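I have a structure here, written as structure tokens, and I will follow up with some questions on it.
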Amino acid sequence: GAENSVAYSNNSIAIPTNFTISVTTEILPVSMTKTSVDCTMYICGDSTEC
Amino acid sequence: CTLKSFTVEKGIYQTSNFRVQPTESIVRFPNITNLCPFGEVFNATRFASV
Ligand SMILES: *[C@@H]1O[C@H](CO)[C@@H](O[C@@H]2O[C@H](CO)[C@@H](O)[C@H](O)[C@H]2NC(C)=O)[C@H](O)[C@H]1NC(C)=O
Ligand SMILES: *[C@@H]1O[C@H](CO)[C@@H](O)[C@H](O)[C@H]1NC(C)=O
């Protein structure tokens, strides 16, 4: 990152005089696709023997 | 039967897969009718050596 040092002192305060109102997005998943598989047809396939 | 109990409580359960049964099974082959060279292979005596 941009390496910099702060002008620290034991009698100095830095106070803002302006503000920026910013808007920030943030994206979160909440759900997966509701899948479902079937034993008797996947493993076997329309087959009585299997 | 699948839940394995005699009293099922409220809710949507899954029983099985369903599929439409096969009706009027069909078999298909080519049209040629020529018995393959069977006699030319067995009914002979001058079989070669191994
Ligand atoms: C504090 O910051 C705001 C940032 O918008 C300054 O507002 C701008 O001021 C300049 C000149 O004063 C204008 O040309 C811009 O159009 C202003 N921005 C907007 C969005 O209107 C404001 O001036 C700053 N405070 C002081 C005291 O200067
Ligand atoms: C071979 O010859 C025998 C003789 O008895 C006959 O029975 C048989 O049908 C013949 N088969 C073929 C493939 O020619």
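Following Swiss-Prot, chain A residues are numbered 700-749, in order.
Method on record in the header is electron microscopy, 3.8 Å.
Placement of Cβ uses the backbone N, Cα and C atoms for every residue, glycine included.
Sharing the feature lines straight out of Swiss-Prot:
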VARIANT   A:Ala701 to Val  In strain: Beta/B.1.351, Iota/B.1.526
VARIANT   A:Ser704 to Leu  In strain: Omicron/BA.2.12.1
VARIANT   A:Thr716 to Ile  In strain: Alpha/B.1.1.7
How long is the line from the C-alpha of A:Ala701 (variant position) to the C-alpha of A:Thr716 (variant position), rounded to the nearest angstrom?
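Roughly 24 Å, rounded to the nearest whole number.
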For A:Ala701 (variant position), what is the tally of other C-beta atoms lying within 10 angstroms of its C-beta?
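The answer is 3 other Cβ atoms.
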Would you identify the secondary structure of A:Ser704 (variant position) according to DSSP, in three states?
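Reduced to three states, the DSSP call for A:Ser704 (variant position) is coil.
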Would you mind reading off the Cα separation of A:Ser704 (variant position) from A:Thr716 (variant position), to the nearest angstrom?
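Cα to Cα, A:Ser704 (variant position) and A:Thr716 (variant position) are separated by 21 Å.
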Are there any residues in the same chain, six or more apart in sequence, whose C-beta is under 8 angstroms from the C-beta of A:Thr716 (variant position), and if so which?
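Correct list: empty, so none.
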